Amino acid sequence: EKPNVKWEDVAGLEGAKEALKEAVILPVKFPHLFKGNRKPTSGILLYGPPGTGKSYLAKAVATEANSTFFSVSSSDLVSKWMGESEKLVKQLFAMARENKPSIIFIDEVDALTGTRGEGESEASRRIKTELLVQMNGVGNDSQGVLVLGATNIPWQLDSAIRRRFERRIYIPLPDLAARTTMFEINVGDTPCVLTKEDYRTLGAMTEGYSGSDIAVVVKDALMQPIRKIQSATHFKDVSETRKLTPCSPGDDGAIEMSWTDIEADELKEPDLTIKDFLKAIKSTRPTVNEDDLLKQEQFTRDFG
Amino acid sequence: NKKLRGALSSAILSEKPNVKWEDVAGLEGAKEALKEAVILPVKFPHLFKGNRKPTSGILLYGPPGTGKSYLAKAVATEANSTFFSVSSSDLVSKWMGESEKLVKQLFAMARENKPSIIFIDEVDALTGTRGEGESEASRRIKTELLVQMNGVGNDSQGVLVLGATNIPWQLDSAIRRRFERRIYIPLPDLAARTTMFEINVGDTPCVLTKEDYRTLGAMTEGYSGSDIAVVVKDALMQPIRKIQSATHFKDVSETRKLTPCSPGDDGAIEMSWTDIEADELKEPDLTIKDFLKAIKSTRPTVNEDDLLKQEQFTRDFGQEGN
Amino acid sequence: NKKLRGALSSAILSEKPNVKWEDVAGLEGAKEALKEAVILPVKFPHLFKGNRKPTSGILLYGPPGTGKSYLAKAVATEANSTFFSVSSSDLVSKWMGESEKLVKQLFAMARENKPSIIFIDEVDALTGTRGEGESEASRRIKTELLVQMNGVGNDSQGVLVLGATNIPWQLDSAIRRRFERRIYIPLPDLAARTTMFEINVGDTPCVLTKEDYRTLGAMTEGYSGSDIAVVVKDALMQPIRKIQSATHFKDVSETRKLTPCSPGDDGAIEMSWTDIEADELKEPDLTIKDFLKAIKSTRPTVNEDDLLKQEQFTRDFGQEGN
Amino acid sequence: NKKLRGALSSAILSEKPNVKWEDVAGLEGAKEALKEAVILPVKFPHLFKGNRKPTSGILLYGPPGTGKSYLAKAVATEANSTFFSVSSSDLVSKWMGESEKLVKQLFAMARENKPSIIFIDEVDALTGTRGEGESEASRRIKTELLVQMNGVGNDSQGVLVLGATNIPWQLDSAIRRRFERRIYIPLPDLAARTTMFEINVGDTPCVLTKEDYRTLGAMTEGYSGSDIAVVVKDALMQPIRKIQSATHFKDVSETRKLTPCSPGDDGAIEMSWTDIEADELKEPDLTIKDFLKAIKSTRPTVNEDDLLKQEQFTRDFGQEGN
Amino acid sequence: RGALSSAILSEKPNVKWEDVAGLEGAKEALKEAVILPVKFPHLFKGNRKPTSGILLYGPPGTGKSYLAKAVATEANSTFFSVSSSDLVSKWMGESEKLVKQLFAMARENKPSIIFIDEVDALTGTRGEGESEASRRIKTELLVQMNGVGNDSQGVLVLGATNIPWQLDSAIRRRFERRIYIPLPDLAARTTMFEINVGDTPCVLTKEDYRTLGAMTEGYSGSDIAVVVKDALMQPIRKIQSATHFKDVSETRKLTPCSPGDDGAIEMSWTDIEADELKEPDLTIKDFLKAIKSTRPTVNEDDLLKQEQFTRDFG
Amino acid sequence: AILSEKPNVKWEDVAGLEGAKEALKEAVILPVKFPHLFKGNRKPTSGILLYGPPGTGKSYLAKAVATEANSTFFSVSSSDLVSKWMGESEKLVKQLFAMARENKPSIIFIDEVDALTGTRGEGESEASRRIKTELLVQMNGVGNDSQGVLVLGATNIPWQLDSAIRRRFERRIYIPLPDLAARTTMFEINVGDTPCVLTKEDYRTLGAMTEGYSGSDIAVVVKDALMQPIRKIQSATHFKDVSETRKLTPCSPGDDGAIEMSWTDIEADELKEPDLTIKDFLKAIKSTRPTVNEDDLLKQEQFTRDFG
Ligand SMILES: Nc1ncnc2c1ncn2[C@@H]1O[C@H](COP(=O)(O)OP(=O)(O)O)[C@@H](O)[C@H]1O
Ligand SMILES: Nc1ncnc2c1ncn2[C@@H]1O[C@H](COP(=O)(O)OP(=O)(O)O)[C@@H](O)[C@H]1O
Ligand SMILES: Nc1ncnc2c1ncn2[C@@H]1O[C@H](COP(=O)(O)OP(=O)(O)O)[C@@H](O)[C@H]1O
Ligand SMILES: Nc1ncnc2c1ncn2[C@@H]1O[C@H](COP(=O)(O)OP(=O)(O)O)[C@@H](O)[C@H]1O
Ligand SMILES: Nc1ncnc2c1ncn2[C@@H]1O[C@H](COP(=O)(O)OP(=O)(O)O)[C@@H](O)[C@H]1O
Ligand code: BEF
Ligand code: BEF
Ligand code: BEF
Ligand SMILES: [Mg+2]
Ligand SMILES: [Mg+2]
Ligand SMILES: [Mg+2]
Ligand SMILES: [Mg+2]
């Protein structure tokens, strides 16, 4: 399923980008370099803290694959009816065997696969076990499928399934050039007075934010001027025939009115300033804690 | 009847995964027991008469990734008998005691096709010590497996029941009884690791000698066979990364042939793989820094208290797979 | 009606597994009770008149592998009755209260063909104390089994209901009441173990004496009858293995006959078993080192807190199987 | 219509199990209530006019094996009323509300054949407090039983609904309401146990006195009536064990009569029971070591926390059966 | 037709409004929903419409079905006592026409009151139920109980239940007056003893019934009906248990008396002639005997969930 | 299962709520009035949650928005979706969004978004994952078709609303319990034309005397009060003639023409039902407690503070 999403669209971490461009494109663009002992990779576990653009990179592989893409997830495989949560898995791999090449993206694999020391009999042993046997097994033939998977708790994963995912890549909190790129992307084609040093300023300002947070500070900063439109007392003419904008109570030509009072078009909507983005970044707060990072770095140093 | 055979028609595998006994490295005890329980009754059936009966159950256990399912593939190639690779997806159903008729129907199918082998992979997910489990799935699937394996009116002649597991201590004691040769598949030793490198490089052109493979096998203590399969995978994927990572190729030698070389060399043109014509590429060579590169990057899987409980079970109930 | 009898027609077993009362070792008490509840009413029916009625339920329990199902096969050979052999696979159905007209027409089959025996193998999987179980399976199959065994209008004359279990403490107290002689089948003792070696070697040519079997029986304390059946299996598969480790055979003595011998001996030709002609092989007999070899390799099944709960139940509700 | 009466024609029992009110031991109060609810309306129907109506529901509960179903057989002999004995096998049909159409037809038959008795044995398997049960079986069979017992247009004149149970606390409170005399059948006391030994030995020749039965009744505290029926069963087998273990018999005294005696005695011939002619055997009379032998071997069936929940229910909702 | 017209009863169980003890709010609502539209039909014109649904709930045994019998006697209606046995069927598309037929014959027989007793057995939240029985019945019933303006004669839908919290919220909506029938207090209990002894000869006074009504707190009306049943049995215990009777006073009449008394012959009831028995009087020790033996029925946490539902919806 | 209508409810028909109203005007009406304001990456709200105690007619307000946005009102009850329809609920949530797309400008109203969206940790498979998984996919429908549709959710218990669903409702607006003027209007509307002798001041009194009541509450009290004269006529002993030939009404023991009798004694029609009074409602106010707990103010205002 290919809507836009591209390798051009993503910001930072070219190790992930090159591992994947390798593991999907390098067989598909060339299916004749992989003969003999040289086989492509058949499982990749991405992880990291939330917000860091995992599933977006997955759908970049969906568009940028020329491959089928099944974005099932752990919400859709839980059941409660005695061995229904397994036939879903098996028929998923049946449509992936019948349709080579394929990609299976199991989002939040930590909700299926929970270290089996405290879990219940059926769901633990039977969903984990059918995932194991189905990934390599005996009569199963994992040719041409790639099993992705993302997680935030990579240390709560069963060691047999840590074994099956043969390239555990770590997606970290991003740097400076990526943040500047994300502001430049998310403002889109909206008229703004900002320069390169303005986006550079904001990217310097936001250390610690993931890509979600910058998408919502651009959302809020794009909704500042409309907010000063419609909750406005007092506008004022400036300058092609009449044009009024919101201004404080008592100013040079400050009439008292509401946006409703003002004629079609002849509104002078407030511009997009860097104080709008600084306003939004002051108000919007991220998720993370700096001990979660210690256990992530633990797992990366032990297995990743 | 035929609804159930319509379900279990997709278990008689029909493709013979070409793994031979030579490919499976180490473990001569487990191959020995499996040969004298699978190969030898068919090849010399006159011997097994009187009190001398063949074995009818073998449990393989061990840490994750050491050879269990793979050795089952070796049996599936070399056996010449009907092989059912059943699993938990194919035995549980929703309708109140229609799971049991799939178990009973599986062995009642297997005695139509005698000699047969039934390979229940990860038997610890069916058979969970029955002190905390639920009524139906627990007592009725475990109980029908028990009664069906030896029972009264049941006749386990000519069927063999394999089975692999990673948690052999969470197994019910009646089913520990039914599996009459619990063999233990351990982490490989030095000669096995050297054998696995020599196998996994295949017929790929390499400058390595016997002392090189001997060196790597000395280097990798603690790795299972999966890990050595992926360090050979990564070390084989180094040269392609030396074609993509090439600001510069060079002609050598049937009409034009260029390979990656360092910046500034004898005939070093500056280009990318994309610039170079179909076929007329001459890929790199394998030297021990490729394997050292891969072994630095790839990190193991297992953990050294899991081995204590495995050795516990082997010392209390188990064979030794050598 | 007849749909259900068409289902349960395949439970009245008819092949008569040829185990006779000799072939069980130990357990004089359990054979004694089973004879005076099965054999004796048929052979002398004039006795059982007045207040003297035969027994109508016997529960055998014990650790895994000690003789329960085997003793049921002995009854199935020696009884001269219509031995049914039913289980939980054959009573539970899919369509809403079919899983108890099966129970009812099972016992009505045994009443039409009296004197009958009903052998419910592993009864703790049908009958689970009904405080946590589900409505249909639990209350309705357990309840129809209760009412059908003694009830009001039901007449359990001339039917006998056996039953074996490994978890006798998880049994409902009404069904503990219905089984009126709970006999306990324990792990073996010295004379029984010696008897089991003498039985399981069969008619195989061996150099062993009575003091040799006596020696092995002294050696194996802690083993159940399964374990001794598999050490006899392995020890009978030792000389075939020495045929396999025999670079060198030798003629001895009806036209040519060769056996494995050490390198360099009186008539020691160098060959493999493959080289040697059909029949004209001379199989080596059995050393006591073969059995000591097998007993070193094979390891028992039971543990020693399972025995505490077995002895608990025997001291609170049970008999002693001797 | 007639399909359904063809199903329920096999419930009108027609054989009158010959248990009389003296074959019940103990239980003054329960016999008293059952007589004045069953016997007395038929024998003197002129009395029950005006405000004085007969009882229309009686629940018997207790520990397992104490007299409930047996007292129901006594009613079935002495009542002179049609005695329907229905159960959960005969009400749960396959077919969308037959399990309500069957119930309604049941009481319609028991109104066209009044005076009638309906004995629902083990009512706790139909009626399970409806907080966890399934929609159909739960709400629709329980609900049709409720509405059918008293309801609006229903007229429970002249029908009586008995019912026995072992788990009286797992009963729905609307159905606890419908059963308007919950009587409790307890474990027997001293005089009852002595009475049960005197009954169960029957007319068998024994040397026992009143102080012997008194001794045994003093010995057996904790036993229900089932257990004493089986210690009398086992103790009545003890002369056969003598008369088989008898190397040596001897004539005593209508033409020849021989009994087992010790080796070397007055007229001690050496033989086996097999050697001795039809009838002309003399079997040692029941002498008190036979009963002491049986009482040593046979062990109680009911534990002592089940009694705490029985006494709980009796103290919260119940009568006392004395 | 001829399969649901076994919902009409015709025997008229003779319970009148002066036999239910207490419950005056419930009689008030039932009178102004049943009696008053028929007796003064000119009043209900314009915005003033009669009530079209009444749910009675409570603990088990407190008066719900009995009060429905009182309506069935006093209403002068046509009365359908339908239930889940009479609506569900094997054939699909029969548990549509059966409900539909029911309300159409209710409009054949206006005025109609329909008593769907124990509605929680038809209407079970439809998340686990089977296809045929649960869904098409409950949807068709919701539709046909959405006849607000058209049902100005005819259907008044009663309904009783013991588990009012297991009822679907759309059907909690349709029943527009959920009335709660509780365990009875002092004057009601005294009234029930005075009713249930009937015209039986007793030596009791008003302070005796007052005493018993003070004694029985916690009992529902069923329990007092059975202590009066048992206490009325107590004379026949004092006739069966007899060694000695005696003549008193229309030609010969003998009653049980103690061993050795004025005219105390020794005999058994069996010895005595038809009729000429003098049935002993009813004391207060008979009732104290019965109240000692009989033990209450409702448990005091069932009342907590009843009070829960009353405080949330009732 | 899905209602549709082009409703005709003006802002003025909705008692009070002026603050919500003004929020909705700029959240919904401004985009619709001046669409040219929303070119490029500036996009109108497309999820709004309405939250507050029951009995505020969140539904009615929702129809006013539709009327004022000149849009079709499509609506669904989540309780019905979860219980009544179950099996076909996925289909229903689909069709609902599909109708709304086909009918821009339009508004989807989901009532009781709390009875649908319950955090998905312990819910059953079909209703839980399938209904709560379809709504979310559909509300991502702003993008495939961001323009022309708006989802308004309604909840009484916002604290029990699935955080995933919660997050799809950018804008959140608290619908508070009413006010003196509004309660006064509600009394008038609820009696409408009914014959009674209430003054303008009585209505205000009734208003003042029902602080903390909802429209619903007031509706039940009024329904109760109007029946009082019928209640009096139906049950009384002493009656009395007043005034087309004989007409008697209940009066106290001992009054001007007070005969002693029962309603049963009195002839068809000629029975005088009591006139309506302001005082009588006061009775009805005592016998109907308000529905809504007082800690809701804060719980709703916590939401106005946090997600307003
Ligand atoms: N590192 C990033 N680079 C580019 N876009 C990002 C990044 N992180 C988040 N985003 C944007 O935020 C949106 C949500 O990211 P998502 O991948 O769903 O988060 P998560 O990885 O936590 O599941 C995506 O559509 C993505 O485009
Ligand atoms: N002893 C071995 N010899 C050859 N290959 C092995 C060995 N052990 C593991 N492998 C490799 O491991 C994979 C098989 O997985 P397996 O060892 O069966 O896992 P498990 O034993 O936990 O089921 C194959 O890639 C195989 O190449
Ligand atoms: N008492 C015994 N005498 C002889 N063989 C025995 C005895 N008990 C066990 N065995 C051996 O045990 C084997 C397996 O035991 P089995 O019949 O399964 O016992 P059970 O069903 O109780 O577990 C039998 O086939 C027999 O070979
Ligand atoms: N009270 C008793 N008096 C006489 N025999 C009794 C008594 N209780 C039990 N028995 C004997 O024990 C058996 C068990 O009685 P039964 O009716 O089955 O008990 P229940 O149904 O309660 O479990 C009866 O058949 C009878 O043989
Ligand atoms: N108010 C009452 N007046 C008279 N008898 C009553 C009353 N309530 C209960 N009873 C007695 O209890 C019996 C049971 O009433 P019933 O209709 O079964 O109650 P419900 O249906 O609530 O459980 C009544 O028939 C009568 O015997
Ligand atoms: F004792 Be066996 F396992 F039946
Ligand atoms: F009926 Be019994 F008490 F098991
Ligand atoms: F209140 Be009753 F038990 F119907
Ligand atoms: Mg494997
Ligand atoms: Mg067995
Ligand atoms: Mg019984
Ligand atoms: Mg009732």
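Numbering of chain D is taken from Swiss-Prot, so the residues present carry the numbers 112-364, 369-437, in order.
The way this entry was determined, per its header, is electron microscopy, 3.2 Å.
Positions of Cβ are set from backbone N, Cα and C atoms, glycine also.
According to Swiss-Prot, the feature ATP binding site maps to D:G173, D:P174, D:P175, D:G176, D:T177, D:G178, D:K179, D:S180. The Cβ of D:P175 (ATP binding site) has 19 neighbouring Cβ atoms from other residues within 10 Å, across all protein chains displayed.
Listed in Swiss-Prot as a mutagenesis experiment, D:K179 to A is described as follows: No ATP hydrolysis. Missorting of vacuolar proteins. Remark: D:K179 (mutagenesis position) has D:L171, D:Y172, D:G173, D:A275, D:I296 as non-local neighbours, by Cβ distance under 8 Å and separation of at least 6 in sequence.
Secondary structure at D:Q216 (mutagenesis position), as computed by DSSP, is helix. Counting Cβ atoms from all protein chains shown, D:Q216 (mutagenesis position) has 16 others lying within 10 Å of its own Cβ. According to Swiss-Prot, the mutagenesis experiment D:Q216 to A carries the annotation: Abolishes oligomerization.
As a published mutagenesis entry, D:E233 to Q appears in Swiss-Prot alongside the note: Defective in ATP hydrolysis. Missorting of vacuolar proteins. Secondary structure from DSSP puts D:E233 (mutagenesis position) in coil.
Proximity to chain C, defined as a CB-CB distance below 8 A, holds for D:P175, D:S180 out of the binding-site residues D:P175, D:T177, D:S180.
Counting only the Cα atoms, the space from D:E233 (mutagenesis position) to D:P174 (ATP binding site) is about 13 angstrom. Residue environment of D:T177 (ATP binding site) contains 26 other Cβ atoms, counted within 10 Å of its Cβ in all protein chains.
Just so you know, the Cβ of D:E233 (mutagenesis position) picks up 23 other Cβ atoms within 10 Å once every protein chain is counted.
Summarising the environment of D:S180 (ATP binding site), the number of other Cβ atoms within 10 Å of its Cβ, over all protein chains shown, is 18. The Cβ of D:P174 (ATP binding site) lies under 8 Å from the Cβ of D:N277, D:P297, D:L298, D:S335, D:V417, D:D421, D:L422, D:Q425, each on the same chain and at least six residues away in sequence.
In this structure, none of the recorded positions D:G173, D:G176, D:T177, D:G178, D:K179, D:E233 sits close to ligand 1 with a C-beta under 6 angstroms from any of its atoms. D:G173 (ATP binding site): 24 other CB atoms within 10 A of its CB, across all protein chains. A C-beta separation below 8 Å, combined with a sequence spacing of at least six in one chain, links D:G176 (ATP binding site) to D:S335, D:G336, D:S337, D:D338, D:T416, D:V417. Put simply, D:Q216 (mutagenesis position) is 25 Å from D:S180 (ATP binding site) when counted between their Cα atoms.
In sequence order, D:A275, D:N277, D:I296, D:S335, D:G336, D:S337 are the residues of the same chain, not among D:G173, D:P174, D:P175, D:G176, D:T177, D:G178, D:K179, D:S180, whose CB sits within 8 A of the CB centroid for the ATP site.
For ligand 4, the neighbouring recorded positions among D:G176, D:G178, D:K179, D:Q216 are D:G176, D:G178, D:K179, by Cβ distance under 6 Å. Recorded residues D:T177 (ATP binding site) and D:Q216 (mutagenesis position) have their alpha carbons 33 Å apart, per Cα-Cα distance. Sequence-distant contacts of D:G178 (ATP binding site), defined by Cβ-Cβ distance under 8 angstroms and a gap of at least six in the same chain, are D:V135, D:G137, D:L138, D:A141, D:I296, D:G336. Separation of the C-alpha atoms of D:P175 (ATP binding site) and D:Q216 (mutagenesis position): 32 Å, rounded to the nearest whole number.
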